[PDB]
Each structure stands twice: as C-alpha cells, then as structure tokens.
Amino acid sequence: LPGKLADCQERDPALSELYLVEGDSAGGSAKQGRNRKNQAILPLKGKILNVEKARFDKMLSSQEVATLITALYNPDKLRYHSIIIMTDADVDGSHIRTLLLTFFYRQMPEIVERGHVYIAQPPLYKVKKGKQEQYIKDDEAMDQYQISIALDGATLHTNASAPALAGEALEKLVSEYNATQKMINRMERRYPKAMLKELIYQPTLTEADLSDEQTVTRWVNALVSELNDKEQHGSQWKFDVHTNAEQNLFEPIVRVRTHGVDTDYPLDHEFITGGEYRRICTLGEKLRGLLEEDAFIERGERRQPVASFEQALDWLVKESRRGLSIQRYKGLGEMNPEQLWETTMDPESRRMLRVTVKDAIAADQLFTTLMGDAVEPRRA
Amino acid sequence: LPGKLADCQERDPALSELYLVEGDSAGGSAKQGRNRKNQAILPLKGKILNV
Amino acid sequence: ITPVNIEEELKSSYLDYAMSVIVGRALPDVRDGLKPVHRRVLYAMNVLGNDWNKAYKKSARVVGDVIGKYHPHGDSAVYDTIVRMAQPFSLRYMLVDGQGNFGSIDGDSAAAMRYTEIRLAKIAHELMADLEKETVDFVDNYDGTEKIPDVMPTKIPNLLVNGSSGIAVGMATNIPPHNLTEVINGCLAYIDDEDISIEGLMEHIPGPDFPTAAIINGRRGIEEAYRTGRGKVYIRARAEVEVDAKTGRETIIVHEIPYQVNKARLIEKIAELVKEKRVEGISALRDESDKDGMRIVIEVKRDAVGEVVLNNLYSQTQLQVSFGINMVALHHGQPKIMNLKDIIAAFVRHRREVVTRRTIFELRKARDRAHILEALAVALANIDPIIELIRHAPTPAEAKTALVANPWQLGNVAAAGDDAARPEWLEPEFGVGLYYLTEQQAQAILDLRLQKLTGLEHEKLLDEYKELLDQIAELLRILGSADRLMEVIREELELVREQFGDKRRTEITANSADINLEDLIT
Amino acid sequence: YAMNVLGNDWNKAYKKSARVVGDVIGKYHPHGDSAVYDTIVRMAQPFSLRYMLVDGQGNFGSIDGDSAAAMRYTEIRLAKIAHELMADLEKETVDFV
Amino acid sequence: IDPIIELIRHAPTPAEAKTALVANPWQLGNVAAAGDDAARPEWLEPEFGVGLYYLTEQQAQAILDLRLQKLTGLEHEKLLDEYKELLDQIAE
Ligand SMILES: O=c1ccc2ncc(=O)n3c2n1C[C@H]3CN1CCC(NCc2cc3c(cn2)OCCC3)CC1
C-alpha cells in the first residue's frame, strides 16, 4: 500500500480510475499532471515474469497489483471497477502490453468478461506548421495528412479535354497511384523494379498477341531500347524470343546483365492472368489516356512544367515539406504534464479501448511452445 | 570475510601484506596484477564516518 | 468514446514485437556479420575522427554521442559492448584499442566509464574503408534527421572470422571463429573455381579457430556443420603428467582452459568435488599463474596412477564441454540457414558491387575535374580579351554574359581522346578553332587568382590533364572488362592476407573416427 | 562554457542532455555525472531560481519532491538571458586557464 | 594594375615577383589619394609609407591573393566606403 500507490480523495469504487505505467520515467509527470479527485496511479518496475513459462503458486516478486486491486475470490472486493493501461508506442511497450493482457486473462477472467480492462491510445506525431498544430497518432493518419498538405488546392493545366484539371479527381488519382506504387514496392521482392516502373508507360498487352511474332518483337524491342535509354547505372538490357509450345504460345523473355551474372525473366500465361499485372495495365491505360506531357500545376504561387507525373508529384511533396516541423514522442516521460492530461487522460478528449471475451481459443497455448513460436512466423 | 578480501596462500602472519583501495575502480586491476603468494587486498566503499 | 475492440490486438502486438526483435535486434547480416549496435558504434567513432595514430579519448564522450544521435536505448548495453570488443580473450581479432581495466578470466568486471580510454585500431579502418565515395545506401535515424549506412564496404568477412552468438524470438545462432589466412585461401580458390566442392573447402580450411588454444576431437560434427549447418563439437583442455628425476611425486599441470570457462568457479567446483569425496586421488590444490602464462598445479595423491583420475576429471570437470554449432543469419531480411559456399558467394558479389560503385563514382569525379580543367586551360590560353572584358564591364553578371555569349579563337598553343572527356548531362551544343563557354565555366574563370600566371602553372596543368586522361582511360578499361576487376579483387585479397597474416593457435587431434572406424570395420 | 562552445542557442532546436553531460565530463569536469545532472536540473527548475538560465523540456520535478526523469529523456538549451552572461567572449576580454 | 600585370607575366617564380614588388617603389597616382596619425599599427617601421610609397611582404602576399571579380565599376566605391567607415570607427 505505501511507496508507489497514490489513491484519490474518493473512496467509493466504480468512480475512480487506475493506471499502470513505468514508475520513474512516466509516473512522476503523470502524478504532476493528474487530478486529485478520482485519479489513482500504480507505478511498475521493469517487466513481469510470465505465467505459463514458469507457473508457481509460491513464485512472487511484486504481488502489489493483485493485492491492491482485489483480495485474490474477487466478487467480494471489486475496488477500482475501471482500470486503464497506458503504454508507450515502442515495441517493448507492445510486448509488455501483451504480457499484461495474458496475465489478466489467465489470473482473473471475470474482471475481463465484465468489461473492466481498458487500453489507452496516446498520440504519436506532433506536426506544427507555424500557428497550425496537429496531433497525429497513426501512420496512415500521418500519410493522409501529408497527402492533404501536398494538395493544398492544386490545379493542373494540361492539353487534355480538361483545361484546368483539379478537384477530388486529382486527389483520387494520386491516392490510386500511391497505392499502386506501394503494391509494386511490395512485389519488388520477386521481380526487379525497373521493368515494373517501365510497364507504366509501355503499351498494353493482350493474350491474343501470341499469334503474330512481329508485334511481340516490336514490343520487346521498344522495351529493351527504352530500358537501355533510361539506364544511367552500370547495367544493360537484352531481349529474347523463345517458343516452348506445340505451334506458337509466344512468350517474351527479357535478359538483363547486372555486375557479373546475367538473369532472364520469362513471361507466362499466369503472369498475364494475375490480378497485379491487370491492375498495372489498367493504371497504365488510365495514365496514357491523360496526355500529361505538357503540364502546368501550381502550389500555390509558382508553377513548373515537367515531363513526368511522378516528378511533378515529388516536386509538390518537396514544396509542401519545406518549412514544416514534426515532433515524435517516443515515451510518456517526454511531453509536458498538461499535454499528457489534455491528449491522453482528458475525460472529454480521450479515446479508450475495450477488450472482449468473444472466443476462447488456444492462442495462449501456442504463446510459449517453441513449436508454435516457430510455425507462426508465416509472414511471407 | 565474505567475497571482498582475498587472502594469500601463506597463513603465517608477518609475511603477508594488506592493502586498502577503492573497490570497483581499483581493486579489480589490483587483484589482476597482484601476486598469489603473500598478497591480500581489502576493498573499500566510499568514505568512513569520523570518530 | 469507447470503441469495442477484439482480442486479436494481443496476437497482433506479439507478432509485431517478434518481427521487430528478429529483424533489427538479434540476427546479424551475412554481408558483414555485424550487429546494428556495433554498426552505430563504429559509425560514430568514424564520424568523430579517432584514428589509431591519434591520442586516446574518454569512452564517456563516445557513449553519450551514440546515445544522443543513433542508439538511444540506454547506456549499459553500449558500454558492455565496448568492453566486450576491448577484451582480447573474447575475440580472435580485436577492433577497439583501449587502455584500462578491461576485466580478465577471473570474472572481474571492468571499471567505470570515466576511467578507460579507447580508440580505433589499424584493422578497424579496413572495415569502413572507402565509405564517403557513395558505395552504400543511407538510412534515416529515428526522427529523420541523420543518415546511417546500410552496409559497410568491408574487405574482410567478419561473420566467418569472428562470428557472433545471438538468439531471436524463435531462432538462435552460434558461429565459431576461424583463421583469416585460410578464409582468404578459400575465397581465392572459389574465385579460381566457381564449381568447387565441399571437400575442397574442407581441405582448404581444416577447422575453426579460437582466441585461446584447445584440443578439438570431433570431426564428424564439424563436417556435418559445414555440410548441413548443425552439429556438435567437443573441446578438451591441454594437460599432462609430471614425474621428477628423484622419487618425488606425480603432478598435473593445466596450461589452458577451454573457451568461455571461469577459472575461479572451476577451482571452487574442483574444491567442492574433492570435499564431497566424489573425486579421488587429489590431495591439495595450488596455483602458479603469473604474467608469463597461466599455470595450475594439482598435487596427485600418493600411490595413484593419475591417469584414471585425469580421465574421471575429463568426464566430470568442465574441461570437456560440447558446443552448439548453429549457422543462422539474414539473407534478405529473413532467417535462412546458409552454408559456407553461400556466404562466400554473397561476400564476392557484395565486393564486386562495392568496387563497381566506387569505380563509377571515381570516374564521374575525374570527368567533372577534367571538364573544369579544360575550361580553365581555355581561359588561360587567351587572357587579354578577358582583361578588357572585365575592365570595361561595370557589372560582373554582364561580364559573365558577355563571356558566355562570345566565342573564342582557340589558339594553337592551347591544343586528346575521341570521347569520354565530357559529362553525360552536357549538351552537344558546346565544344564544337571553335569553342563556347558555360555559366559554371565562366563562374570558375571569374574565380581565378594572380598566382596562376607564372611559368610553372602551365606545366602543372598539362601534367594534371594528362594524368586525368590516363585515369579515365584506365577506369573505362576496368569497367569494360570484368577480368581486370577480378584481378584487382585478387590482388587486394592477396595484399590483405599478406598484411594481416598470423599463425595457428589451436590444434585439432582427430580421435572420434580413429577409435570408431578402425575398431568397427576391420 | 561547454554549452557556448557546442553552439546551442535559444533560437535552435532542442538537444539531448546526455551529450552535454558526457562532453563536460570528458573535457572540463571529470568528477562524476550525478553532480552535473543535479546542477542542470536545479538550473532547469523555475521554482528554484528567480531567473532561469537553461531552457529545458521534460519532467523537471515539482514542489511535491518528485525527482526528475533520467538523462535520456530531457531536452535542454540556452535561453535568451543566458547569452547576456557570456557576451563578447572571443574578443580577448578575459584570461584563459 | 598594369605594371603589376607585366611584373607577374614576366616573372617565372612567384617569390621573385613578390621580391620585385617589394623592392620597387610606386607612382601613387592622384586617383588613389586621411588623418595625421592613428592609421598604422604600432609594430610597423617608419621606413614604409613615406607620391612615394613602399610595399611589405604581407602586403605583397595579400596583393598576390586577389581575384578577377574585384575589377568592376562597383568594387572601388565599396572599398572607399569601407575605408571611410574604418576611419570613423578608429576615430570614435
Ligand atoms: O538504478 C540503480 C539502483 C540501485 C543501484 N545500486 C547500486 C549501483 O551502483 N547502481 C544502482 N543503480 C544503478 C547504479 C548506479 N548508476 C548511477 C547512474 C550511472 N549512469 C552512468 C552514466 C551515464 C551517462 C554518462 C555517464 N555515466 O555520461 C554520458 C551520458 C550517460 C550508472 C550507475
């Protein structure tokens, strides 16, 4: 009871709150920025031993949490009906959160079934552009904010049917382009990036082109020529036509020569049928149906004509990222106490989280097995 | 005599030596550079209260 | 606002933490065999500028710098890593040359971080050689304010020379050290024959190496480890019996202890075993270790052969311990069991790529320098018209415009290769005698001094131009042909082997097969 | 003097205190780390001096007796009034030791 | 400037050019020409700056370290203004 626990003035349960953070790093500012009416904080020290790896009714080091929350059995004493676990946004924070969750799950299932365990969501990014401030907590939110700042009322002027291309259509086009570039960066682990970036401007391809050899030859010749033209590093590009079929089944083959070893990349029916290639072809057709050679976009007092859409996008991002400031908090004991009160534990501005007891599965059984921990990593 | 004072092989007094230095900073290298025949070193901890 | 969430967040956070620990904390790489902590420490020491031929520096400054810029994850881990790199008996080849209490085999910890003085060594400069020549990629720091090199342009396969012992969330690795000369010989043999067999590599490299000598007995274990990736090997200490010329008594001498063995704990365990009657034939125990070599003296009990007691000790005392060989590392950011040939091939490919990128960088630099020197020589050819143009133009911008717009005569005294003397971005509308200037060229001309008008600068400029021509020709030749690049790699490897050669420390006495095979199949 | 040589003005970004502590220990004050950090915390507390000199950011304690955080979380820098203390130093105005 | 041009173009060695600049006096044109004193350092010997004028090894080295951009119709007025400002500053 003494030492670390700092209760509130109110003694009636179901009205106060309990928190669990790092003691010396966080609890100091937490107590200096909390309220003295219905706030209570229980500091912690390091990590907590696992339950399944070493199960012993006599093994105990701290024992303060279970002794202060209940009597350890629990229906009698139900003090602190509402508990919230604040935790850092680092990986060790997620680890200790997982340990705390499995602890409260394997010790007292009733307090979790009745909806008493809560999870906080502290902010992650602090963007300040002069007077304009912004609190961002997620990576996707940060990306959306960057896209919004990079498109502060842009207006494109090309020689297409639209004299002044602007509005939500350009935003949707940029979003689809970013999603496709992310997909290409994800698939880059399999195939090189040069061909995937070049197929954006190259003409379309159809499985009906396997009849005429001249069309495939012209296509692969244009591909190899443009790759050799755009190649500024120490590499080359060669073409190859092979017939492994009954009559034709024409399949192009690209031969690239890196530093010391050549490597081919044949094309099969499965590659043409695949949904990724179809999406790439649709995006390429959509971009070629724009005629974006002579373009004029301004954001917001200057414009510069370019010859590539990605170059204009990079220029806009660079112009938007000139004089902005970003502060990333990597710990609760880094920000001011008033900022913590306003952004994390403000009863009118906080955003808590509720845990459920939907299903009882054997995930905790495979948590520490040395076999489940080896078969689970199937992130490929 | 737990841990800290490492006596020598000889047990007859008036032949061995005793030393008093800082424990963590000095005693390590002192024991790593001393002899194991007639040498003994007792570490210390900070200061000592006055009499 | 209390949104209802599912329990799957537990598994999600656990998977995220496991992936993070496996990728960025535990498992090293195969191209250099270095942890990110060691990488950040070496990069900080390189940026600070603490060479081997300089004075010592306090370790607290380096630790604080590393914590402030690159590794903000405590202080104890960085200091422990520095102490481990400073211990000679912990690595086959030390990297950080220090001075102070660095611990010993007795288990005594090092002193505080306010007493020791450390600096880089001669071999450490070979690890991060040719780094500023744009040879590798840069990675942003935690807040996006600095740059960190992805890999180091190394010349020595530290993964095979020293190795490491780390454990992931579900994986673990352990690699014994080796000798540098045999690794260089194996690399040269692999360069000679791309289709070399495992038997040839085993013949080139008999077995591992250790900072402290020992006796290796198992050969099938290391053979399976080199062939598959898993195996066990036994380590035996060096000892013998002693009989005086007179009646005397028998005495056992311990010259060396196995790898990673505490001496004080070993003596305590031996004393406990003698007290517990578990071991016989031992009367007392003494010690004669000094600054000339470790020496342990054990008095053999009277009327005892001592060989049976020695065998009982070898069976019970920690002098004979196994070893968990396990080769696990990252190949493309994913744990993959790799053999020796794959590591050698990856090292060769990395070296080829680094050499090629360095050559391209040097070629671009020489091209730019020669392009500037050509304009400088053209300006030095005709000077008087430039004098009138400067004296009559009130504005320097107007003078630059007049210099760029007006052609020149291209005197006979001013006047190489057919091509490769101009940058790629330069437009063909310049340098068609006839000659035209450039804004950058005119700016460089306006930045000349008065000392460049002597009877000595012209010959120096001509010699520098000839040297640049020779350099760009040699670079084009080495980029055109790969055999020259392979010969350069071979020469560099031979030079490194000649500079950093040494002698074997350990010894391998094979008895696991001599006792088994010749007594089973005869 | 270490903060002046390092070049941490008031109109610049914050910096980690561990770097400054290590620099002071390495060059000028090699007498531990606890005293320097305690002095920095004392200079950072507004309720301990009539005019603060080191503008910081983080858990600097309060009147409740709670100690400050570790030296790997706080960020400190010079203030506007601190530049008036060491003004005109490189003009050979004092002696060197 | 022109005599300096011939002296630099005819002297193969820059040290010999500096020696020739220091040893030879100058004409001190009318366009080139302050206070009665306080315009010279204390360590300077009275044998320099007696029109008549002599150079110094440091002065000649500073002259040899000039560039081509200092020969416009804008540098002379800037130098005159800087000289007047230095006179005002040393007087104050
Ligand atoms: O935390 C504890 C708790 C109990 C305890 N008991 C004994 C003991 O020795 N120690 C105990 N401790 C811990 C340690 C004392 N600790 C004080 C802080 C010190 N910090 C080291 C340091 C860090 C930095 C330095 C210099 N020194 O300069 C650069 C910036 C970072 C390390 C030793």
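Throughout, chain A uses Swiss-Prot numbering, with the displayed residues spanning 403-474, 483-790 in order.
A Cβ is built for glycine as well, from the same backbone N, Cα and C atoms used for every other residue.
Among the mutagenesis experiments that Swiss-Prot reports, A:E424 to A or Q is described with the note: Strongly reduced DNA supercoiling and relaxation activity. Reduces ATP hydrolysis in response to DNA binding, but has only minor effect on the basal rate of ATP hydrolysis. Taken from Swiss-Prot, the feature Mg(2+) 1 binding site covers A:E424, A:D498, and the record attributes it to sequence analysis. Quoted from Swiss-Prot, the note on natural variant A:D426 to N is: In nal-24, nal-102, nal-103, nal-107, nal-108, nal-111, nal-114, en-2 and en-5 mutants; resistant to nalidixic acid and to enoxacin. Listed in Swiss-Prot is the mutagenesis experiment A:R436 to S, annotated as follows: Cannot be made, suggesting it is lethal. This is temperature-sensitive in S.typhimurium, but not lethal. Quoting Swiss-Prot on the natural variant A:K447 to E: In nal-31, nal-109, nal-115 and nal-120 mutants; resistant to nalidixic acid. According to Swiss-Prot, the mutagenesis experiment A:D498 to A or N carries this note: Strongly reduced DNA supercoiling and relaxation activity. Reduces ATP hydrolysis in response to DNA binding, but has only minor effect on the basal rate of ATP hydrolysis. Sequence annotations record features per position, and here Swiss-Prot assigns Mg(2+) 2 binding site to A:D498, A:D500. A:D500 to A appears in Swiss-Prot as a mutagenesis experiment; the accompanying note says: Strongly reduced DNA supercoiling and relaxation activity. Reduces ATP hydrolysis in response to DNA binding, but has only minor effect on the basal rate of ATP hydrolysis. Listed in Swiss-Prot as a mutagenesis experiment, A:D500 to C or H is described as follows: Alters metal-dependency of ATP-independent DNA relaxation, prefers Mn(2+) and Co(2+) over wild-type Mg(2+). For the published mutagenesis A:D502 to C or H, Swiss-Prot gives the following note: Alters metal-dependency of ATP-independent DNA relaxation, prefers Mn(2+) and Co(2+) over wild-type Mg(2+). Record note (Swiss-Prot) on the natural variant A:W751 to R: In microcin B17 resistant mutant.
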Rounded Cα-Cα span from A:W751 (variant position) to A:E424 (mutagenesis position), Å: 17
A:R436 (mutagenesis position): nearby recorded positions from A:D426, A:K447, A:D498, A:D500, A:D502, A:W751, Cα cut-off 10 Å: A:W751
A:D426 (variant position) and A:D502 (mutagenesis position), Cα-Cα, nearest whole angstrom: 17
Listed in sequence order, residues with CB under 8 A of A:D500 (mutagenesis position) and six or more positions away: A:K740, A:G741
Neighbourhood of A:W751 (variant position) by C-beta distance under 8 A, where only residues 6 or more apart in the same chain count: A:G435, A:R436
Secondary structure of A:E424 (mutagenesis position) (DSSP, helix/strand/coil): strand
Residues from the recorded positions A:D426, A:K447, A:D498, A:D500, A:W751 that lie close to chain D, Cβ under 8 Å, in sequence order: A:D426
Residue pair A:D498 (mutagenesis position), A:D426 (variant position) - Cα distance, angstrom, rounded: 14
Rounded Cα-Cα span from A:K447 (variant position) to A:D426 (variant position), Å: 9
Number of Cβ atoms other than its own within 10 Å, given for A:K447 (variant position): 12
Other C-beta atoms that fall within 10 angstroms of the C-beta of A:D498 (mutagenesis position): 21
